[PDB]
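Here the structure is laid out as structure tokens; the discussion comes afterwards.
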Amino acid sequence: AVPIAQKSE
Amino acid sequence: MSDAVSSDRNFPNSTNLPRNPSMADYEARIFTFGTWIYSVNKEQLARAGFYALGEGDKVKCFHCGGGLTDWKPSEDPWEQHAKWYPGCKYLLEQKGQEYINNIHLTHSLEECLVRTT
Ligand SMILES: [Zn+2]
């Protein structure tokens with residue numbers, strides 16, 4: 001599973 | 001003697017229940033995700049305490065709020081959120097450090113073999 005995070009990248 | 005509701009006052013909120021696998025496990029989880037489902041079983045995701053966000057795949061754990069999306073073809077709810085962050089309190093309550101080690105040391109989850117042939 002990949003780390004969500006997203007936020008702003 | 002600073003305790004507070006954290007460890008003193010009665011029902012903090014007022015009545016609401018802070019979820020619980022035993023009650024909102026298979027059915028509950030299965031409802032959050034939907035039809036889709038990887039090699040593992042949703043009921044499993046429920047055992048660890050993973051509640052989807054109304055859409056399959058992306059699901060956040062209780063307490064450890066671990067957001068995991070796009071799981072692996074060969075993995076398990078516990079193995080995922082645990083390994084990623086070996087500090088999920090809600091987990092310690094589920095099967096304590098006992099299981100925590102089950103993963104961080106050997107292969108956890110995945111049964112149906114009993115003795116593994
Ligand atoms: Zn967790």
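Residue 1 is the first one shown; counting continues down the chain.
Cβ coordinates are placed from backbone N, Cα and C, and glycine is handled just like the others.
According to Swiss-Prot, the Zn(2+) binding site annotation covers B:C61, B:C64, B:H81, B:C88. The note that Swiss-Prot attaches to the published mutagenesis B:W71 to A (Swiss-Prot position 310) is: No effect on interaction with SEPTIN4 isoform ARTS. Swiss-Prot documents B:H104 to A (Swiss-Prot position 343) as a published mutagenesis change and attaches the note No effect on interaction with SEPTIN4 isoform ARTS.
Mapped onto this structure are the features recorded in Swiss-Prot.
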residue	record	Cβ contacts under 8 Å, 6 or more apart
B:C61	Zn(2+) binding site	B:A48, B:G49, B:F50, B:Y51, B:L68, B:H81, B:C88, B:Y90, B:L91
B:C64	Zn(2+) binding site	B:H81, B:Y85, B:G87, B:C88, B:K89, B:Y90, B:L91
B:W71	mutagenesis position	B:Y38, B:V40, B:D57, B:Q80
B:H104	mutagenesis position	B:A82, B:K83, B:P86
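By a Cβ separation below 8 angstroms, chain A lies close to these of the recorded positions B:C61, B:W71, B:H104: B:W71. In this structure, B:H81 (Zn(2+) binding site) is part of a helix by DSSP. All protein chains included, B:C88 (Zn(2+) binding site) registers 22 other Cβ atoms within 10 Å of its own Cβ. A sphere of 10 angstroms centred on the C-beta of B:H81 (Zn(2+) binding site) encloses 28 other C-beta atoms. In three-state terms derived from DSSP, B:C61 (Zn(2+) binding site) belongs to an extended strand segment.
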